[PDB]
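**Q** My questions will all concern the structure given below.
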Amino acid sequence: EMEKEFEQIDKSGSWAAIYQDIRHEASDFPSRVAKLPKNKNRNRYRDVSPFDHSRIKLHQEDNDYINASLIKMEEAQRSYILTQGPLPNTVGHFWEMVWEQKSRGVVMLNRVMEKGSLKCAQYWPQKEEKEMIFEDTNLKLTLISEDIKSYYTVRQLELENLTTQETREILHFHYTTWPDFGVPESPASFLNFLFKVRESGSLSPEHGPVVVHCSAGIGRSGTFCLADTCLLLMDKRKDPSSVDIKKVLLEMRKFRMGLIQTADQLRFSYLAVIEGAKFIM
C-alpha cells in the first residue's frame, strides 16, 4: 500500500532517488514533426515536444502541428490532451484543436503571469461584450459567465465555428492558487478542484478528451491526470492497493515526455491520491 511506501520514502528522504529511477525508466520515442524548422515558433520550450505517435493533428492541410499529446489510459477509460500554454501565434490553433477533438472542458493550472514572466497568451475573453475572433481558424469565442471562487474560477464560454455557424459550450476550469515556487502545502483545494471538473461531465466518455495545460503541459498538468487516473483505478479494482502510482506515471510517460517535473510534484501526487482515497473509501 502507497501510504506505507510514502512514509518510507519520506522518513528516508528518498524522493529525489525515486524520481531519478522514473526519469531513467521513462520511454523515449521520436518527435520528428515537433523538430521540423517550420514548427519552431509553434513550441514554447525547445526541450518539450510531443512524440509523433501520440501527437494531436490539426485538420488543416497546410501545417497539422500543435504541441499537444493524447494520453489514453485504457484500463481507467480516461483520455486527456496535455498541451502547452498557447503562444500569441497558436491561440487560433488551440481553439481549432478544442473544436476538432469535441472537448467539453479546458483545465488551466497556471496564471498568465508567474515570476514576472508571461507563461501563456490570454486566449479567452475577459468581458461578455468583448468576444475574440480567430481569423486564421474561423472561430469566435464569447465569455457567457464567470464564477470566481477562492482557489479557482469556472468560466462558461461559447465557441462558434464561423464556417458552419455550429456553437458549443466549453467549460474553462482555472486553478488560480498554485504557488509560483514549489507545490501547495495541502492537496485539499486541488482535490476539490479535481472533483469539480469531474462533476461537470468534462472527463466523461460522451465528450472528446479534456484539454489540460500549464506552461509546458508536463508538470502541474501531469499531477492533475496522474491523480484523476489513480483514484479512478482504486474505484475500478478488486484490490485498491494494487494501484502503483510509479507504474501509472510510467504508462502516462509513454504518451508525453516529462510528466511530473520535480520530486516535489511526485510527493504532492502521492499526497493527493492518498488523501483523495479517503473521500473514495
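Residues displayed in chain A correspond, in order, to Swiss-Prot positions 2-282.
Here the Cβ of each residue, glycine as well, is placed from N, Cα and C on the backbone.
Copying in the features that Swiss-Prot gives for the protein in this structure:
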ACT_SITE  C215  active site, phosphocysteine intermediate
BINDING   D181, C215, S216, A217, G218, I219, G220, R221, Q262  substrate binding site
MUTAGEN   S50 to A or D  No phosphorylation
MUTAGEN   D181 to A  Substrate-trapping mutant
MUTAGEN   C215 to S  Catalytically inactive mutant; abolishes sulfhydration
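Give me the local environment of each listed feature.
**A** Within its own chain, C215 (mutagenesis position) has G86, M109, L110, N111, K120, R221, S222 as residues 6 or more apart in sequence whose C-beta sits under 8 angstroms from its own.
Long-range Cβ proximity for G220 (substrate binding site), meaning a same-chain Cβ under 8 A and a gap of 6 or more residues, is found for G259, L260, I261, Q262, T263, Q266.
Within the same chain, residues at least 6 positions away in sequence whose Cβ sits under 8 Å from that of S50 (mutagenesis position) are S32, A35, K36, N44, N68, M258.
DSSP gives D181 (mutagenesis position) a coil state; it is part of no helix or strand. Residues within less than 8 Å, Cβ to Cβ, of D181 (mutagenesis position) and separated from it by at least 6 positions along the same chain comprise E115, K116.
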**Q** Near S216 (substrate binding site), which residues of its chain come within a Cβ-Cβ distance under 8 Å, counting only those 6 or more away in sequence?
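**A** When sequence neighbours closer than 6 are ignored, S216 (substrate binding site) has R45, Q85, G86, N111, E115, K120, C121 within Cβ distance under 8 Å.
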**Q** Who sits close to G218 (substrate binding site): which same-chain residues at least 6 apart have their Cβ under 8 Å from its Cβ?
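**A** Result: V49, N68, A69, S70, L83, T84, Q85, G86, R257.
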